[PDB]
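Engineer: After the structure tokens below, expect a handful of questions from me.
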Amino acid sequence: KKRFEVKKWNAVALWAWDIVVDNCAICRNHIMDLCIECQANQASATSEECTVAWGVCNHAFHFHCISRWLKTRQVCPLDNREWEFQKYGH
Amino acid sequence: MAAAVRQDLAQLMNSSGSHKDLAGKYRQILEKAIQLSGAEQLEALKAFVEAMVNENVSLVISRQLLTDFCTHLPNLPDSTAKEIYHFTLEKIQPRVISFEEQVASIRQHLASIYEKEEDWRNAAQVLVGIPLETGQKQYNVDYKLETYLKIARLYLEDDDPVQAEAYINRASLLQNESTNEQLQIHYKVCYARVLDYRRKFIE
Amino acid sequence: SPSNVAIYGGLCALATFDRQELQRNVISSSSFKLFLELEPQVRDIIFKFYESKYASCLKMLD
Amino acid sequence: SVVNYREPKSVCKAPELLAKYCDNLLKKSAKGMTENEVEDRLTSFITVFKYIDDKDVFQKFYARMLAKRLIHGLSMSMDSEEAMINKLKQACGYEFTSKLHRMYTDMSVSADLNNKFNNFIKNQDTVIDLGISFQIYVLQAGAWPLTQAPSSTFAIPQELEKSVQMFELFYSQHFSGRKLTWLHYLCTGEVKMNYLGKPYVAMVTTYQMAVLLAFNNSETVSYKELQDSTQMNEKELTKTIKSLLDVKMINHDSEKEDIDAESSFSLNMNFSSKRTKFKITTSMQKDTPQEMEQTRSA
Amino acid sequence: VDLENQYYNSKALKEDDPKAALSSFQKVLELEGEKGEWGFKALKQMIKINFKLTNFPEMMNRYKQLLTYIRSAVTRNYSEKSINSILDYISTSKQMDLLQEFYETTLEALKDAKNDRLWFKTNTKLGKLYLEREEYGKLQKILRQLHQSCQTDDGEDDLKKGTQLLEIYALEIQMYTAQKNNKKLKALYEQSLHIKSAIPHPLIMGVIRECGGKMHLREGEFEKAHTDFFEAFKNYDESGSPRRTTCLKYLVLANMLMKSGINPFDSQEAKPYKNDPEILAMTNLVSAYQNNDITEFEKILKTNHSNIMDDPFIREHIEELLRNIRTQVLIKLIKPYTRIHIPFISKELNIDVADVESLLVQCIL
């Protein structure tokens, strides 16, 4: 009577970082979504993600953002401590 | 007596009863398991885990009892607890996304034995095993912070600055949302050491 | 004829041109490149003069 | 001047009404619209779209809509969708459209995985030799507007348990060092009722299926009991219960009763339908207007 | 409604023999091919049996009932997906001899212009096949039919993750790189750029770029190569392997020659794949180039010899890269002195006095 079974079932998924919360704080825009600096600049808009700088941490923020910061002060503003690069994304 | 627990579990195994009653019965068996001493305790607990990870047990039941099952574990001697922690982690793996908290809890506890016994690397590597940003479940700022910091501190003790710098960098971004002062002071002291160990003297 | 443009544009540049102009006009240009390729004698002469290879360059030149 | 200035006020209203309209055409209806019928409709749309100053709001609404329409598989004309993005690309600039495209390309990857799994049938299994048909779509989180976080820490009922675990095991083979995180909120499955005298196969959301399996043990089940069993937020549960009550798959103790947490929810044995293989999904109807409203207030 | 087609179909799925089955498969079609999908899945299953047992003229004949349901009540967008699934399975299961005809009969039905992508994809499959088969004449014929489109592969339609026009330019570039005439490749590349604006995101854009980047490196326009390889890598991630490994050498090479603004790794290109030792060498090699330290560069070249040296394109520039490091190192060094000796700098650079003397002369000029 009230017996059931299933061959094959899942629920749709995602996979994410390795980002914490509040849309990767050094810009108000997502890591995949384009920052202020990128969108305003426009001269060539890459097919997936544009230009993201990965840290030793494996948490990433925009390249342009850390780069504008770097000129006055070498140190990274959110980390408040020094930043060296390590790994490149996709 | 471990064999008797196994018998009792096998017999409940194919049941489709109410949550409160079914969980109450496993709870009684769990209490039976905990009052054993020797090889029986270890075995009955392993047997308990084998029954929980079976696909004929409801997820509601398994998540509850597995929380219950975790809190009784630190209270057992170190050898028993360590063995069980390793077994339970291998056995929880097929439905790991459903027992994520329980994996984390076991791993904080498993790491705490390794720290005490001065086997730093396993304690760190164990903590690295705890998903904190890549899971379904997203834990409070401080828990995550505590795990990254403990991981970093453990690498510093084992004289490995590179791993330490990775997890201490991951810790910094939580540190500012953290609203316990002591933990933020530990973070700074630890960071200062990570720079120390990296031969990054001036910073 | 297309042979003579390669000769003319090469030898006529080399006399009167300085270093900046040589690199920018004769060397970096896609256009002149078919011509340089057409006869290697004109081409070898330009580089050899530029590299301070004057002994090889003048020998091809006479 | 005339396009901008007319009877409704605020500016944000304009991408939303345009979004809803695109969505109203884009989702399959009763019989659908033929090829090229949409293409002419869309052309008129691209001129009105230019005039919008707050394109940001459009881009975001159209992104979420494209996501729902792809995940549900309720897109009438895939050609229409592409056509809409292709029309936008000339006007806007290349960048605008890049994210919409990036989610589309990402589907092709997912498609190929779905097939991997479907092929996994041919190999020795006997758990992949049972009930209902497949759905998955493993995607990128920031490439779609879909945020993850806790969906609701759903227990996932027993029925559904096998088949998620087998695929979870399979999946580590494909990509090592990456974890699957489920979007219970979007998923839709089917239920079959053997408690009715005329079998109907309901197309249900997984939450409704969860609330529906409880009835098997005890005919009428309280609201306090579902909260324990299903393990979902009280807010998210109200919307699901409400929907499930609105159609008479589930019915109250009497002929008429309000939706409350103080009444048990008995299974209806007098449910009738005008179509066999009935559907009810797909969250609440109210949610889309509410989202729009709540979003506007935000 | 659906109930009769489901029962008829489940009964056809038995028999497990192509005989007695045909009548049972038929009856779902007889009810009307409205939805059409019950009728489609039924029809698909008979093809599966037919290539395994039976005989191929029989298989081709069953296939043709789906080809003629294309102007019927079976939706466009389903029929194209339905077709992609069957075509992919048949290509793997059997050879080119038989396989060619299936593609040819699909093309037959599609005549009328409401069959853009469906016509293109199959026509493409004939193209791949023809080069293998060693056919020249029919290969030409397809390409002239594809050529007619200006920017396009869709009416406004969905699948155009290939292109029509651009594929021809790509195949042409694949021939001209093997033949090796530098000139024609440069013109082909400029002529392909005009089309690019209305294309979405395809694989074809990276393939065309790849040749352009190499020609730019030869030219002196190192910068035009970097951007084309960088732009290409993303699409190469979506399709995936093996080309990502080779493309990555072309990208690191190009970035060095610009002198400098290095980013093969603070931008985005390979995050888990970079760990493999094959790609690993490149990362280390780039780190040695950016710090401009001679002793490390030379250690990598010796140690992990094969992974750099075997590819001839990269191999060609390597002499220049060595000169490049030594030249930057020289400009740093020079500054504490106002009298520095040539055997002292030759010894420090790790070469003999005469190549240093020749470098200096060119450097002052």
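Numbering, chain D: per Swiss-Prot, residues 374-671 in sequence.
Method on record in the header is electron microscopy, 8.2 Å.
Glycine is no exception: its Cβ is also placed from the backbone N, Cα and C atoms.
OK, Swiss-Prot features for this one:
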type    : residues        : note
MUTAGEN : D:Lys621 to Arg : No effect on conjugation with NEDD8
MUTAGEN : D:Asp660 to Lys : Activates UBE2R2-mediated ubiquitin chain extension in the absence of neddylation; when associated with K-664 and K-675
MUTAGEN : D:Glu664 to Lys : Activates UBE2R2-mediated ubiquitin chain extension in the absence of neddylation; when associated with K-660 and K-675
Engineer: What is the interatomic distance between the Cα atoms of D:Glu664 (mutagenesis position) and D:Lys621 (mutagenesis position), given in whole Å?
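Structural biologist: The Cα atom of D:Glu664 (mutagenesis position) is 25 Å away from the Cα atom of D:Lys621 (mutagenesis position).
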Engineer: Which residues in the same chain, at least 6 apart in sequence, have a Cβ under 8 Å from the Cβ of D:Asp660 (mutagenesis position)?
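Structural biologist: Those within reach of D:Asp660 (mutagenesis position), by Cβ under 8 Å and sequence separation of 6 or more, are D:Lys612.
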Engineer: Would you mind checking how many other C-beta atoms are within 10 angstroms of the C-beta on D:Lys621 (mutagenesis position)?
Structural biologist: 13
Engineer: Across all the protein chains here, work out how many other Cβ atoms are within 10 Å of the Cβ of D:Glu664 (mutagenesis position).
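Structural biologist: Neighbour count, Cβ to Cβ under the 10 Å cut-off: 13.
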